[PDB]
Amino acid sequence: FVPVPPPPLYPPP
Amino acid sequence: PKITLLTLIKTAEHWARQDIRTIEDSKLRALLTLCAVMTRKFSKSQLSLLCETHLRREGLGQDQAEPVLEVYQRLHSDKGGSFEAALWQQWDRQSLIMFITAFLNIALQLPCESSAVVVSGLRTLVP
Ligand SMILES: [Ca+2]
């Protein structure tokens, strides 16, 4: 089993 | 409407031009299917460039390369829409919208094959 990768983290403005 | 290559491209072009931020979830689900199908039109060798282009498009750090590439790789190798369905279930709507928007912004302009030999041959045919 391979978990779904997390979505990309965007830089905070 | 049969799902030919050209129909796929025309569909992608249409939705690339839409602002999908307020789209119905049912349509967003179908767009994820579209992105998965379109991803599989790329040679495996092109997934790294797809990832890199996505990062640049979205102003993402290189530390985000691993998860983004993994998504593209697992869509590319997906069978029976298993990973696609897991991705849809796990991710939040906003993340999905952003990813799909980015993909549709880059997928139509990126070469689907990288092989130098292949690219050379095909160049002599392009009208
Ligand atoms: Ca767009």
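Numbering, chain B: per Swiss-Prot, residues 140-266 in sequence.
Per the header: X-ray crystallography, 1.5 Å.
Cβ atoms here come from the backbone N, Cα and C positions, even for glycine.
Noted in Swiss-Prot for the protein shown:
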MUTAGEN   B:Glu197 to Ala  Complete loss of binding to host RBBP6 and to NP
MUTAGEN   B:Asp202 to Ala  No effect on binding to host RBBP6 and to NP
MUTAGEN   B:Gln229 to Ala  No effect on binding to host RBBP6 and to NP
MUTAGEN   B:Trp230 to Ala  Complete loss of binding to host RBBP6 and to NP
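What Swiss-Prot annotates, mapped onto the structure for a quick look.
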| residue | record | contacts (Cβ under 8 Å, 6+ apart) |
| --- | --- | --- |
| B:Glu197 | mutagenesis position | B:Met237, B:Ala241 |
| B:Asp202 | mutagenesis position | none |
| B:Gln229 | mutagenesis position | none |
| B:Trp230 | mutagenesis position | B:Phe238 |
> For B:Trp230 (mutagenesis position), what is the secondary structure state per DSSP, taken as helix, strand or coil?
Replying inline: coil
